[PDB]
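Student: Input: one structure, supplied below.
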Amino acid sequence: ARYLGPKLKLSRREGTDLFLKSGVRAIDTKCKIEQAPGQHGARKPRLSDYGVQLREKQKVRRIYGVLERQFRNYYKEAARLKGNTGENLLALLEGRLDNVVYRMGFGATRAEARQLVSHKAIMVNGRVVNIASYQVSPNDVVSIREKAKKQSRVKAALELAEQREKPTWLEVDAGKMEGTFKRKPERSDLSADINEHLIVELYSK
Amino acid sequence: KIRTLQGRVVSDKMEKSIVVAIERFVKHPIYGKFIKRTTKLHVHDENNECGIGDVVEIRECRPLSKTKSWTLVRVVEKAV
Amino acid sequence: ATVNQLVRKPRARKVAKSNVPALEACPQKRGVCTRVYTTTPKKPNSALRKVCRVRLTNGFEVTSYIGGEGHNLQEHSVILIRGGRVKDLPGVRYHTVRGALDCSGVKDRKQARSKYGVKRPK
Amino acid sequence: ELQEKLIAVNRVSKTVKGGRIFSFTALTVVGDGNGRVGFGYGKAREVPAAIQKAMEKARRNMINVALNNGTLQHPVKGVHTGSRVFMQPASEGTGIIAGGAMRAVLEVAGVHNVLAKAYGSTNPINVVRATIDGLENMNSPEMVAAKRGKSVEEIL
Amino acid sequence: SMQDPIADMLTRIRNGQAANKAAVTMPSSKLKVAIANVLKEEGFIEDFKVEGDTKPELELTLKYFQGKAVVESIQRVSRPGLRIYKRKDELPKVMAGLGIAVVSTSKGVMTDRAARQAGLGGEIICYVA
Amino acid sequence: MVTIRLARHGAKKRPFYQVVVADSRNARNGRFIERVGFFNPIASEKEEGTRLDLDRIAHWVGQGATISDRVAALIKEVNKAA
RNA sequence: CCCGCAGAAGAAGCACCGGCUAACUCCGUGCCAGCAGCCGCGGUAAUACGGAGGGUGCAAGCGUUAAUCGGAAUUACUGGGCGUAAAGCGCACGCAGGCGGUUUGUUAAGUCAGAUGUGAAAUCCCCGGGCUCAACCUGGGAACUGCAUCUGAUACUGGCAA
RNA sequence: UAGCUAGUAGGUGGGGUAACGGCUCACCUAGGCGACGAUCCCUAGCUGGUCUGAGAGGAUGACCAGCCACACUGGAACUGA
Ligand SMILES: [Mg+2]
Ligand SMILES: [Mg+2]
Ligand SMILES: [Mg+2]
Ligand SMILES: [Mg+2]
Ligand SMILES: [Mg+2]
Ligand SMILES: [Mg+2]
Ligand SMILES: [Mg+2]
Ligand SMILES: [Mg+2]
Ligand SMILES: [Mg+2]
Ligand SMILES: [Mg+2]
Ligand SMILES: [Mg+2]
Ligand SMILES: [Mg+2]
Ligand SMILES: [Mg+2]
Ligand SMILES: [Mg+2]
Ligand SMILES: [Mg+2]
Ligand SMILES: [Mg+2]
Ligand SMILES: [Mg+2]
Ligand SMILES: [Mg+2]
Ligand SMILES: [Mg+2]
Ligand SMILES: [Mg+2]
Ligand SMILES: [Mg+2]
Ligand SMILES: [Mg+2]
Ligand SMILES: [Mg+2]
Ligand SMILES: [Mg+2]
Ligand SMILES: [Mg+2]
Ligand SMILES: [Mg+2]
Ligand SMILES: [Mg+2]
Ligand SMILES: [Mg+2]
Ligand SMILES: [Mg+2]
Ligand SMILES: [Mg+2]
């Protein structure tokens, strides 16, 4: 299920920074971010239309940690749902519980947040939720249970999150170690470098 | 008010019985053309009053023979 | 073209026959090797391609290509055949399944092992 | 400001007394995104010269297209040598769903949401020309109201 | 033989617009006058005039805007070989509502938008774009 | 004869009964005349769980329809609670 | 289902990398061995045959075969054609059949509008609810493009009369 | 596959069925079906639905539900609502 290989390899192949590491050190210092991975990394082949569409889809999937079947189901639900298809797809991926935990700051990486969620450190409305793909609803309180409140990695992740740029659609209390999911993140709140048209076209072949 | 159909008398040779075409103007399922389709019915008529080529109003009834389950109600436009 | 003509006579769908009629809508079928031999390929290329005349369980006698380097097959050897033609071999429309009943996997293969019935090396 | 993309490069021959003389043809499309789109076709002995000639020709001979909020105003058909083309004003968010050359032409033109399909021949040169012609033969509500001597509210 | 006079009328309009003729004349009929009235109301023609007593001639005055024909395309839809009838919910929108569709309804010949507003269908005579 | 009974529906270990009037000879989940309610044995709190159309049930009983023991208990519960 | 114990401890594979099609180099072999869905590849520098390294795509699955629809507007009703690419009977007359210049009246068959009955439940779709999520289950609606009967409209088509 | 059909088509009367009826019998009439495809041959359980398709369509009828047919093969009745 989960990708268990080197993460900077994915970052180099994609080209951009996927935030696959905690971010204490520069990714340029941790790896040759410019060069592609492999024996023929220095060469930069010209990508075709299908190549760039596939590249964009892979970027989103690698960022969020979602395999093809689950991602395809997300697209199907987004297309079914009313409104803009790409915006709905991004909204669902944001709605994922592990993404929510990472955004609030109870995890250095999304993998670390997923680790906590799987190991039963997360309570949603006073209910211990175990699935990373759990869709968080608006006006949901998400809190760290007392068993995991003693973990030092949570505090370190909170400091890293304080370093990062804060999301407007969440309200997190670090002392209580709990955040409320105020609303679905708008497309303006989400990152601009991500392109949705390519994903929509690729899955609408 | 009772359900009834009008039609032309195709044949009246068998005694007390007539054949009544009830051609209907249906539309084709696929191509959308309106096609004239025909429905021959054996109709029971006492006194053998009907001739060929006339027009007759008929109603459904309990079966009177192997193929005869319709009865005449009134003859209209019986010119020759 | 005219709707009146179409009403009189509709359009009759062009029934496309299958190119592997011996399988009879089955994924694979069992047979007995009547003869094992080699044949010369068609014009632009050259080789000695290994083929088997096989009597199928449903009476049909077909010719089937033997993929991979080397084979242990011989006469009176039960094999499993699947669809797929070799193009530059006239009248050969079926492949033998390597790693099937009385058919050994290709020796010393490290890639496409699943296609050639080769078990994982340690 | 002008976004440009190369659709196809094709190798052609002349077959002269000595031997065969090869040369390259470049089909390009440029556009401003805001509605102006223009195609160019060039030819040279070498690929870079052909592409540059095509770019110059495409930069010239542009045409304005009436765009409604980044999409078409009504379903439009377009025809040429072999290419028969249909395009539909799809809703916002669907993206440009078109095949190859039509995708390139519409993307540089600036239409973000359409449902298109290319019937008949799909030869890149003819389909580009047919798509541009179809875009040209597309009037706006203001244009139809003016020509018919009515207000936009009467036309709706 | 002449089978459909309405198609002849539409063909005359189309050929006249193509040939840049100012007016087109044809043997007048009641249905033709109704269709001409709808066209004039929608503004695809400048005026119409029926002239004569025994065998009247309908004369339409074609309309031009900037050297191009106002009637870009005009297509017959219902025809003797294939009649077309639509219900009020299935009435088509010509050119996404910019063009008009002439529909003969129980309350006379009217445009598709007017028929939709009334809330009843009828026989779709022709599309005008 | 005509009777009001439960038809089992749902998933394994999570039954959900449809209260239906049907000819007794027909199969449990088979042909039925009318669906006059539902019963959820595993319904959680803040859920009605039971819903019986009492008017239709009374009409069928007047017509001469028998009632299974479980449906009778459900009717008793509904009338008692309401 | 919950609580406690221990220790990263017990848990990754398959296909592909010449173009179509995302992913390349070296070595072995020399029209042989072999590959192949199509185009093709191999005769001594093979990114296409085998091995290796690297990479790409899916993932407790991954490939191959069989089968249906799609792409195929390649049976074209929506939605094709017939001078030369396949396609106008050698030519005419003509029954059945298809189509019908113009005006008025009448009928209400086709057509349109409304209403009533029915179109089982499940399935599909919309708004919700319950399984920690999902699959799954479930409440209500919508839909079931239909058929029948009744009441109206009379522009067009049909019938009848002039 | 272009002609098919003598209980065949209709009528009168008796008999039979829980019930109408060539359902059966006697007599009388010479009809009935068919190019809007009768007859004959090959294949096939039907539907709600399923898959695919933008749609129209195309393919299909496993599981669930409704209906029909069959119970080693070919006949027959008895008991019984
Ligand atoms: Mg073609
Ligand atoms: Mg490539
Ligand atoms: Mg290979
Ligand atoms: Mg070499
Ligand atoms: Mg190789
Ligand atoms: Mg296949
Ligand atoms: Mg088709
Ligand atoms: Mg053609
Ligand atoms: Mg010739
Ligand atoms: Mg020819
Ligand atoms: Mg001739
Ligand atoms: Mg007339
Ligand atoms: Mg006539
Ligand atoms: Mg009527
Ligand atoms: Mg239903
Ligand atoms: Mg829920
Ligand atoms: Mg439901
Ligand atoms: Mg009339
Ligand atoms: Mg009349
Ligand atoms: Mg008798
Ligand atoms: Mg008697
Ligand atoms: Mg009978
Ligand atoms: Mg059978
Ligand atoms: Mg299609
Ligand atoms: Mg069928
Ligand atoms: Mg079975
Ligand atoms: Mg047996
Ligand atoms: Mg028996
Ligand atoms: Mg008994
Ligand atoms: Mg008895």
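For chain B, we keep the numbers from Swiss-Prot: what you see runs 4-83, in order.
Determined via electron microscopy, 2.5 Å.
Heads up, the Cβ atoms here are built off N, Cα and C, so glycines get one too.
Feature table excerpt (Swiss-Prot):
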VARIANT   B:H31 to P  In neamine-resistant mutant nea301
VARIANT   B:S68 to F  Prevents 30S subunit assembly at 42 degrees Celsius
Student: Please identify, from the variant positions B:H31, B:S68, the residue with the sparsest Cβ neighbourhood, meaning fewest other Cβ atoms within 10 angstroms.
Tutor: B:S68
Student: Using the alpha carbons only, what distance in Å do you get between B:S68 (variant position) and B:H31 (variant position) once rounded?
Tutor: 33
Student: Could you tell me which three-state DSSP class B:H31 (variant position) falls into?
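Tutor: Coil, per DSSP.
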Student: Give the helix, strand or coil assignment DSSP yields for B:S68 (variant position).
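Tutor: DSSP assigns B:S68 (variant position) to coil.
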